Amino acid sequence: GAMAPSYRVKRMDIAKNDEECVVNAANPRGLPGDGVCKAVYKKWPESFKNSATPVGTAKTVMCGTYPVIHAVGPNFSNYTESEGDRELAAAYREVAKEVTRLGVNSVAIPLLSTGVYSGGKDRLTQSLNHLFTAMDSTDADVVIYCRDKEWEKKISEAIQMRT
Ligand SMILES: [Cl-]
Ligand SMILES: [Cl-]
Ligand SMILES: [Cl-]
């Protein structure tokens, strides 16, 4: 584990992370997709062999010795608010299990279901709070990747508030 497990946020491409593994905001079919998923496909295309997995789950595939954890958040266009919230919490609990199993000291993670899968809502707080619920009991350094300067400020404030 990390000597003093921490949360950090960076505003940059998760495909250029400095962590021991990456979480893909995957689709259930293992397709190249859009946004984070397309950047991950360009960087680690070998990780998409048999990566298909249902909503609410995470499946790890190695690119060389570098683990790619394919985590499938719900598309809120399709799910009810209630069912979508349950599957979003579940996807992050499966990420915590995979990070633990791999024995990594650090992980790069995007906010699941906040892009094309957001159903056109701002889900920063909802997604981040489920990320914390899952990852708080792990001892990996977590580095959250976002693209919007105002999201960076809001995520940074939420981390600092817990101290
Ligand atoms: Cl960048
Ligand atoms: Cl998304
Ligand atoms: Cl963002």
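Along the chain as shown, residues are numbered 1 onward.
Cβ atoms are placed via backbone N, Cα and C, with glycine included.
DSSP assigns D13 (mutagenesis position) to coil, not to a helix or a strand. The note that Swiss-Prot attaches to the published mutagenesis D13 to A (Swiss-Prot position 1343) is: Partial loss of ADP-ribose 1'' phosphate phosphatase activity.
Residues or ranges marked as ADP-D-ribose binding site in Swiss-Prot (evidence: experimental evidence): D13, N27, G35, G115, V116, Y117. Taking Cβ-Cβ distances under 8 Å and a sequence separation of 6 or more, the neighbours of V116 (ADP-D-ribose binding site) in its chain are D34, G35, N75.
Under its mutagenesis annotations, Swiss-Prot gives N27 to A (Swiss-Prot position 1357) the following note: Partial loss of mono-ADP-ribosylhydrolase activity; complete loss of ADP-ribose 1'' phosphate phosphatase activity. DSSP assigns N27 (mutagenesis position) to coil, not to a helix or a strand. Using a 10 Å Cβ-Cβ cutoff, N27 (mutagenesis position) registers 21 neighbours.
Quoted from Swiss-Prot for the published mutagenesis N27 to R or Y (Swiss-Prot position 1357): Almost complete loss of mono-ADP-ribosylhydrolase activity.
DSSP assigns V36 (mutagenesis position) to a helical segment in the three-state reduction. Looking at Swiss-Prot, you'll find the mutagenesis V36 to A (Swiss-Prot position 1366) noted as follows: Partial loss of mono-ADP-ribosylhydrolase activity.
Quoted from Swiss-Prot, the note attached to the mutagenesis of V36 to E or F (Swiss-Prot position 1366) states: Almost complete loss of mono-ADP-ribosylhydrolase activity.
Looking at Swiss-Prot, you'll find the mutagenesis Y117 to A (Swiss-Prot position 1447) noted as follows: Partial loss of mono-ADP-ribosylhydrolase activity; complete loss of ADP-ribose 1'' phosphate phosphatase activity. Non-local contacts of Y117 (mutagenesis position) by the CB criterion (under 8 A, 6+ apart in sequence, same chain) comprise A25, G73, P74, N75, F76, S77.
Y117 (mutagenesis position) carries a helical DSSP state (H, G or I). Where Swiss-Prot documents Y117 to V or W (Swiss-Prot position 1447) as a mutagenesis experiment, the accompanying text is: Almost complete loss of mono-ADP-ribosylhydrolase activity.
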(message) Over all pairs within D13, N27, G35, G115, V116, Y117, the annotated ADP-D-ribose binders, what is the largest Cα to Cα distance, rounded to whole Å?
(response) 18
